[PDB]
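Novice: Here it is: the structure, laid out below.
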Amino acid sequence: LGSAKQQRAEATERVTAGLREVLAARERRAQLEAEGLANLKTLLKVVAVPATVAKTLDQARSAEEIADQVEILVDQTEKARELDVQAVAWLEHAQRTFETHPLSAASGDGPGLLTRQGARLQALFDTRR
Amino acid sequence: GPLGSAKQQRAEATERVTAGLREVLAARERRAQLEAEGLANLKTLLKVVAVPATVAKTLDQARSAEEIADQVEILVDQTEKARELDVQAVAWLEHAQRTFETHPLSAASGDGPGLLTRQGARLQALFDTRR
């Protein structure tokens, strides 16, 4: 309505104000997300945190990084369950071996090397964890 | 001859004593050597099934069956403690998934699936408390 010159002045002003509006929103979003990340960590800590990830949890700079630490923990738990399987298998074999070997087996003179550890061993063996 | 035959008697008496010691010694030595063989073969038998690094690192070096037993107990210790950690980690992972699913920063929005979604399978696997 105003002028040839004033028409232009409003037209660009829409562009610059629109930019300011965009930047303002991004800024506000960053800081609330920072608050959200802070509070995410607080929530995650309500249940005891494995030392594995606790060592690094506070340092995570985003939710994505925490998810990564989660994925690490999952991998590690998978690998540990794999080793358990192997360890029980070897322990079963080792106990069998010891029980029939002249160097270890119980004799007339008392118990074998693994005797006093038998109960504990059987627990590990009995079909769980 | 007189001196000679007398001397050969002393020599024989001397040898009987030396032979007696040698006899006793040889028995001790042979027992040691056979127990050594036994320890070697014990390790060979033990290796027929894959040996955890806990025990494998030191097994060949073990000076007796007793040392191997010590290490066995360690392995048992480690396996106990590991099973304790499994319990704790599953507990936390459950809590973690529960939390991620309802949190604005991670939960699925209009723009796609949540952050942990792609881990759903593995997570559920671990959760269905096998092993």
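Residue positions begin at 1 at the first shown residue.
Heads up, header says this was done by X-ray crystallography, 2.6 Å.
Quick reminder: no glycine exception, Cβ is built from N, Cα and C everywhere.
Here's the feature list from Swiss-Prot:
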VARIANT   A:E21 to D (Swiss-Prot position 1642)  In strain: Nonneuroinvasive mutant HF10
VARIANT   A:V74 to L (Swiss-Prot position 1695)  In strain: Nonneuroinvasive mutant HF10
VARIANT   A:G108 to S (Swiss-Prot position 1729)  In strain: Nonneuroinvasive mutant HF10
Novice: Under a three-state reading of DSSP, tell me whether A:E21 (variant position) is helix, strand or coil.
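Specialist: Reduced to three states, the DSSP call for A:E21 (variant position) is helix.
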Novice: Give me the CA-CA distance between A:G108 (variant position) and A:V74 (variant position), in Å, as a whole number.
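Specialist: Between the alpha carbons of A:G108 (variant position) and A:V74 (variant position) there are 49 Å.
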Novice: Counting only residues 6+ apart in the same chain, whose Cβ is under 8 Å from the Cβ of A:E21 (variant position)?
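Specialist: Sequence-distant Cβ neighbours: none.
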Novice: Would you mind checking how many other C-beta atoms are within 10 angstroms of the C-beta on A:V74 (variant position)?
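Specialist: Result for A:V74 (variant position): 20 other Cβ atoms within 10 Å.
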Novice: Tell me, how many other CB atoms lie within 10 A of the CB of A:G108 (variant position), whichever protein chain they belong to?
Specialist: 4
Novice: Which of the variant positions A:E21, A:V74, A:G108 have a Cβ lying under 8 Å from any Cβ of chain B?
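Specialist: In terms of proximity to chain B, the variant positions that count are A:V74, given in sequence order.
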